[PDB]
Amino acid sequence: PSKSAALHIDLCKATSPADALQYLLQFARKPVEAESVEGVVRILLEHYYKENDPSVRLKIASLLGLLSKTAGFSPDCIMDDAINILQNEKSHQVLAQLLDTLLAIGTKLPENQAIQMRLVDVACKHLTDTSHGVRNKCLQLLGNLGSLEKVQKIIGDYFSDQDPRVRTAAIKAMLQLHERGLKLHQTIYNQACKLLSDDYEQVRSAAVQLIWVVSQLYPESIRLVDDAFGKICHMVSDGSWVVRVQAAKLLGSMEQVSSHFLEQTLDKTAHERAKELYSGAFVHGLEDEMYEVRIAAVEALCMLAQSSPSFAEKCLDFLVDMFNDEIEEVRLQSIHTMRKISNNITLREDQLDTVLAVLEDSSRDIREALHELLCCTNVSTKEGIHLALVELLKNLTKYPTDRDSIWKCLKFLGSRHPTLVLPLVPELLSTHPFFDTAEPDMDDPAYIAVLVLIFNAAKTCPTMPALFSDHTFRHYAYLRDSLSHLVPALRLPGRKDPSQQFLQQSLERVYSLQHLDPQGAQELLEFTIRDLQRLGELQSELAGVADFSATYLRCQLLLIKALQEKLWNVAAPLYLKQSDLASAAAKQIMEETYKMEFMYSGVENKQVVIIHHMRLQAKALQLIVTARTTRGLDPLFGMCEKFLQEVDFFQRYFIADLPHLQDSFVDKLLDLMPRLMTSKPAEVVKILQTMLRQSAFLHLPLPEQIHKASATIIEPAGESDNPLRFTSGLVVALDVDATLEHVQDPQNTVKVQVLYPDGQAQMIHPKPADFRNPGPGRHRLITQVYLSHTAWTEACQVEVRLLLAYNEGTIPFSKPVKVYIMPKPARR
Amino acid sequence: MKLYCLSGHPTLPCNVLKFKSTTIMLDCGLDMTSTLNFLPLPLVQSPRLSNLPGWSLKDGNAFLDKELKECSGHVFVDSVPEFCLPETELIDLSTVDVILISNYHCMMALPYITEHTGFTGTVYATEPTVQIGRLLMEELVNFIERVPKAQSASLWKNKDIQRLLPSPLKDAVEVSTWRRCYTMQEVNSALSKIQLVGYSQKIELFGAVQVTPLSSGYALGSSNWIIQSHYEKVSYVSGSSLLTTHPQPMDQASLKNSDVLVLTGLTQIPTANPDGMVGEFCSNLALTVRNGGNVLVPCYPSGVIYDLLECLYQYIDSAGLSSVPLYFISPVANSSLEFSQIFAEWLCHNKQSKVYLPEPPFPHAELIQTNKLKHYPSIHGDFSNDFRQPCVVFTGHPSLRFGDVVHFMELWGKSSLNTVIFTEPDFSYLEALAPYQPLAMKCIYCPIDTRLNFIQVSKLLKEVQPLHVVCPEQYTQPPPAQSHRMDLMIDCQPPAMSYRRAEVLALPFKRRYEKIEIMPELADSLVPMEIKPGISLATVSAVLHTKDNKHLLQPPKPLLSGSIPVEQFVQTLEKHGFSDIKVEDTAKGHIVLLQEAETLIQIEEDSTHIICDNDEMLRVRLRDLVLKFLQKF
């Protein structure tokens, strides 16, 4: 159809470059065929291919490949492409287009044997070109159509052929063959060495990846992995930094090696000069170039140091001197690798400079990482414990904000090794051997920091409750009272589903006691509503389902009050004024159904069709009220037509669950539907009135532990009487910082609404980078809101609130905040 | 050699040149013509733009009332603004190998090609080009961001509705491939894929080609390219400025003696006198300041801004307007000033000597020191604390369809005393200023251009004399503004073939020779010999060794040429030892008989024939004799 029309248009136009390029571009950019007509389009393209303009032919071949990407065609297109490749030897462009079409056909769908890939591979092998025509493309063809787990001769020749581009394509094919397996051999190792020596860029970069992969395949040459590793290091000392980054990451991926060869790599020093005072691979690869190769080197070192239980000291010094690397990424990665290798590790002298490291200007990340290092480290000496304590107290008294991390790292230190601190107990806390020492301060953070270390030490060793004083006894009582997760339980002499069932029972009570007086229904509904509200406050994990069923019961009570309104007792033509609690009920009940559908997180289609039933009931009540108030027979006819149309939409959407609805308003109305088509709207609304008066009450199946969304703006605070000041017409940027809890699709649903006090609403959408996701189902919105207006006489209050939009309407689910805004006029 | 032109824009090209075994593409256009068509993005939602009425389809079937809006009898599309792309499907950009950049305006469209398509080769640009390009893409992504307007319409992008719509929406070209804007991870990916180059640097590609950049002089670091093999020369000139400007002056010495010259990046307003319009700018600025209002100037943060601030420095010293302040507002302002400050060696000799005599080359650092000009990243905050009236504001974006420019003229539209001054020629100011119309603001259109006019084009082509010239169809054709004028079209002998958007040309050249090297021992072994005056030749016998497309010959079947004389033949047979040899003559040849082995030889014009018995040693003796009585080819 469309393809035949396009072919006819192309044949009718027959302009040389112009109509051909225009038709090809239109056919490609319009749409996919999305049908079986792709074969007919390919047949028409193959018929039209017997012409001039090989550029247009290549574009047609690319279009054929793009059409084959939808996986409609297979063997017939394969045979046609084979014929075209056999009979279309016309220069590099058409050869490349044929190669690309062959790759698309091979990788598109079949991935099978029996002339699905083997025939194409043989065709590529026979049609290897003479000068850069297909060579790279046919190499990647054989890579992606590797034959079987039984090409090695021809890839060996194509390693030593002319073009470095062809060499790199062969190497990429080697990547593909290894990731498909194929079990390469040791002649590949030898030719990979001679490809490491290739005098040219990036050929080296991928060939050294090949030498890594054959070395990790098998270590059998004479020592194969040691020779490969030495080649890797002598390649690390190359000038090219991309090559070096590749080199360091791959040698880190290498995991087993001769240990003595590893110390030969680390061999050259002021480290051993300082060690006596107390008593060339990596040594160029760390301080050779900047932070790319530095990070790659430290990740290599962490991986192989986690591999080797030995060897760690000779990189321990090489990290402790290479903290201050003037790039904070390198700093953080150095601390992280020291953590990850800090096992069976002593720091008998390095504690001094590694704690001069934690003394630091602001560097909040660095100081936190060093606290983690000190909590996960090991030490050997009592003096080291003492000085670690004294400069940790320096840090706490200098930056009194990360005291929480200080206390937790002291806790981990005491838990890690308790017995070191035992001689310090008389010294660290002043306990004068006969005097009554004055009582220490209780909430002094330094004293807390020492006390938590003491108790974490006293977890195991029992020989210091006698060392404790009486203030220490009551302070252990207070600290165990206050910080439950920082101090453990000790042995001091002084200190030696009902909810779900009840919810189900109350709901089934209402469901059973449905068949009684409207008044008694009202009091039962009110009682159970405030009951479930109390339960939702009472517990947390039942709060969502409790509030959901509670607002459903509020919905039902609202509709029953609207029905029991005295408007029905009073005669029809009056409808005075202001008694339309029914109409206000209709608006509230529609809003509550929307809220009940969208603001909650876990809803399933049974609940959803119950919601839509209730929404139909709401529309019916609204139609009844407007029928009561409206005199125009044609507005009545229009409203009746729209209401019945929506009923038809409901049943068409929910064909299902009609057996689940028993004695239902909607299903009984569907039974009486054709008579509503026949009858005048007056008796329609009369029957609808009585019908819904004695319709039903549906059961609402309670689902699993669902939650309702909750938005809380923590910034701005909004208690500030200091106004935010600017000049007229100019804008002030106000950050909005809010916590969202249990929201699906947050970047598309949560929108900011600002009310300007002249009464207008501005709706600001946040960009989807403003929704950080620190955990599961709990998000943080950090955004800018741009406020501007003309000048005001005094400061006023601008409202900021978080609206939730669906798909159609918006629902507030956040507490509003007031921000004081005052624009000045121009200064001159 | 083959050329694919993927951009019908004369100033913002993409040229895929296929030469030898490599593919080199030049430049990257990101046409903001569709940006002009889309609605502006207010930083704060203005009431009038909020309640702009919705233009409706006359049939009424489509929802163009909310897809589109109308203003002042003119229609616009309501969405996030789009950007026109060069047509990428004409050639696989993955098979396209190496990318060159002229300038930052020609690198604006780089993350599109370098991330999505699958290109994996190398990209070249100079340091000021790549840095000012990073600043520009940062500003652009910020302004498309900083307020997300995620609405997008497509039924107007349907072709039938586009046909039904009036101009310029009728005049929209290639609406289907227009795309949304790119992001920081894309920016950083392209800007890590970049590699560096200085002027006159010879970069070899695979031994196949060698490329060199030359100072075009239009922008700081703007560079024309030269691609050469050892017999072939392509000079790609895009956006040069041979007038006295702040960058390095244009260098035509290597530009000349070129086989194929491609010329793009010419002027947009040929009739504009630059320094004259700069003076008119200064006069109008002084008039507005003396009237006591506010002036807006939208400008890119390179080039024209520096020239404008220098002239305004001299003019404020002339007119004594030190009371009124200058505010340069853009999120890239501080880094732009610092980069223009330290980029010294790329300047001209005056500014280099200014560096050599310890002062900064630009006077706006001294302007900052004197506090007349203050830079601000965004209008929210301390700028709102320090704003003044009367005032001068140079704002971030010149296409007027987004940013602090659109917010400021929404603020100032009601007043008439204030003044807007356009300074960049890359868009039509009528379609730029259409959405805010009616507008009390005084508009004065004095565009500033440094690209070379057609007179200088004619002078440069007559100076360099290339074999082939390639220029756009818009430069071949008369402009619609002045079709009567003749000097507005490029003239060249031979006339240059043109091209349209997404077009293919095969350039008039055939590859004949290439570069091979001999090795000195083989050259010692070879002995030339002479058959003609001034011509000495020698047969060769060697082994080729070709690594990385460079070719050399080393020692490890030639035939005959030339007639043999019968008289010398028999004379040397007699003096060598052969005897009793008899010669008879024919109409054109000689029959010579040697009685030993019964040898009869006929000699004719380009015809010789020897017939003897079954003999071997006499046959090989006659073989070497007749082969040594001629010249070997």
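Residue numbering in chain B adheres to Swiss-Prot, whereby the residues present occupy positions 1-556, 582-658 in order.
According to its header, this structure was worked out by electron microscopy, 4.6 Å.
A Cβ is built for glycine as well, from the same backbone N, Cα and C atoms used for every other residue.
Copied over from Swiss-Prot:
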{"type": "BINDING", "residues": "B:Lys2, B:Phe19, B:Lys510, B:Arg511", "note": "1D-myo-inositol hexakisphosphate binding site"}
{"type": "MUTAGEN", "residues": "B:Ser283 to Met", "note": "Abolished interaction with BRAT1"}
{"type": "MUTAGEN", "residues": "B:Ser283 to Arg", "note": "Decreased interaction with INTS11 and BRAT1"}
{"type": "MUTAGEN", "residues": "B:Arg644 to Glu", "note": "Abolished interaction with INTS11"}
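Positions of the features from Swiss-Prot, shown on the structure.
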residue	record	Cβ contacts under 8 Å, 6 or more apart
B:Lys2	1D-myo-inositol hexakisphosphate binding site	B:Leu17, B:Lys18, B:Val504, B:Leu505, B:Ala506, B:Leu507
B:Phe19	1D-myo-inositol hexakisphosphate binding site	B:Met1, B:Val209, B:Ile227, B:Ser229, B:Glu232, B:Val234
B:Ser283	mutagenesis position	none
B:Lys510	1D-myo-inositol hexakisphosphate binding site	none
B:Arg511	1D-myo-inositol hexakisphosphate binding site	B:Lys20, B:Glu232
B:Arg644	mutagenesis position	B:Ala622, B:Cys637
Pairwise C-alpha maximum, in angstrom, for the residues (B:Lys2, B:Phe19, B:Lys510, B:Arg511) that bind 1D-myo-inositol hexakisphosphate according to the record: 12
Mapped DSSP class for B:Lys2 (1D-myo-inositol hexakisphosphate binding site), helix or strand or coil: strand
Shell list (1D-myo-inositol hexakisphosphate; ref centroid = CB of B:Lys2, B:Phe19, B:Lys510, B:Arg511; cutoff 8 A): B:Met1, B:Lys18, B:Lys20, B:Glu232, B:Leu507, B:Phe509
DSSP state at B:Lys510 (1D-myo-inositol hexakisphosphate binding site), helix/strand/coil: coil
